[PDB]
Amino acid sequence: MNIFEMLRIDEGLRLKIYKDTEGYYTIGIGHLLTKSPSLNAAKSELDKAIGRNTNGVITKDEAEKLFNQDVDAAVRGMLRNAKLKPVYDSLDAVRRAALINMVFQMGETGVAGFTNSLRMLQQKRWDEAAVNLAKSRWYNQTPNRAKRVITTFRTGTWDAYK
Ligand SMILES: [Cl-]
Ligand SMILES: [Cl-]
C-alpha cells in the first residue's frame with residue numbers, strides 16, 4: 001500500500017465536477033477546483049487545469065494526471081515547510097504517508113497549525129498524539145477518514161486501510 005492508494009481510498013474518484021464534504025467544487029481524486037460558489041468558475045478552473053474545454057467532465061487518465069501532480073506538489077510543499085519538514089523527516093515511511101494524507105486534505109498551512117500534535121509525533125509519542133489529533137475540527141468533520149489517519153500514526157501500520 002502506498003500514498004496513492006491510500007489517498008485514492010479516502011478521496012474516491014469522480015469524473016464529474018462535485019462538491020466536497022465542505023461544499024467546494026472538486027473533481028477527480030480530491031482535486032479541489034475552487035472555493036467559489038460558482039460552477040462557471042469551477043468549469044473554468046477545470047479547463048485551465050486540463051488544457052481543454054471539458055464541460056465539467058474528465059477522463060480517468062486526466063484525473064490521474066491531476067492526482068499525480070497534486071501528490072507531488074503536496075510532498076514538495078511539505079518539504080519546503082519549516083514546521084513540516086522536520087516532522088516529516090523524523091517519521092517512518094508509513095507515518096510519512098499519514099502526514100502527506102493530511103497535508104493533501106487540509107493544506108500545509110492547515111496542518112502546520114497542529115503544533116502540539118506535530119511535536120508529539122516528533123517525539124514519537126503515538127498514543128498522545130492520537131488523542132491530541134482527535135481534538136480537532138478535522139476529526140469532528142470527517143471522523144472516519146480522520147480515524148484512519150490517526151490509527152496509522154498511532155500504529156505505524158496500514159491496518160486501518162485493510
Ligand atoms: Cl492544476
Ligand atoms: Cl469521514
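Structure method, as recorded: X-ray crystallography, 2.2 Å.
Every residue gets a Cβ built from N, Cα and C, even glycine.
In sequence order, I29, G30, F104 make up the list of same-chain residues 6 or more apart from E11 (mutagenesis position) whose Cβ falls under 8 Å from its Cβ. Here Swiss-Prot flags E11 (among others) as active site, proton donor/acceptor.
Sequence-distant contacts of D20 (mutagenesis position), defined by Cβ-Cβ distance under 8 angstroms and a gap of at least six in the same chain, are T26, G30, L32. What Swiss-Prot records for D20 (among others) is active site, proton donor/acceptor.
Feature annotation from Swiss-Prot assigns substrate binding site to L32, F104, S117, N132. Residue environment of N132 (mutagenesis position) contains 19 other Cβ atoms, counted within 10 Å of its Cβ in all protein chains.
The mutagenesis experiment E11 to N is recorded by Swiss-Prot, whose note states: Loss of 84% of enzymatic activity.
Annotation of the published mutagenesis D20 to C in Swiss-Prot: Nearly no effet on specific enzymatic activity; the original residue is retained in the structure shown.
Listed in Swiss-Prot is the mutagenesis experiment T26 to H, annotated as follows: Facilitates transglycosylation more effectively than hydrolysis; covalently bound substrate. There are 21 other CB atoms within 10 A of the CB of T26 (mutagenesis position), with all protein chains counted.
Taking all protein chains in view, 19 other C-beta atoms sit within 10 angstroms of the C-beta of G30 (mutagenesis position). Under its mutagenesis annotations, Swiss-Prot gives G30 to F the following note: Almost complete loss of enzymatic activity. The enzyme is destabilized by 1.5 kcal/mol.
Looking at Swiss-Prot, you'll find the mutagenesis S117 to V noted as follows: 50-fold decrease in enzymatic activity. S117 (mutagenesis position) falls within a helix when secondary structure is assigned with DSSP.
Experimental mutagenesis is annotated in Swiss-Prot for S117 to I, with the remark: 500-fold decrease in enzymatic activity. Around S117 (mutagenesis position), a 10 Å sphere centred on its CB holds 24 further CB atoms from the protein chains shown.
For the mutagenesis of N132 to I, Swiss-Prot gives this note: 5-fold decrease in enzymatic activity. The structure shown keeps the original residue.
As a published mutagenesis entry, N132 to M or F appears in Swiss-Prot alongside the note: 2-fold decrease in enzymatic activity.
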Practice task
Counting other Cβ atoms within 10 Å, pick out the least crowded of the binding-site residues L32, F104.
Solution key: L32
Problem - Length of the line joining the Cα atoms of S117 (mutagenesis position) and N132 (mutagenesis position), in Å - result: 6
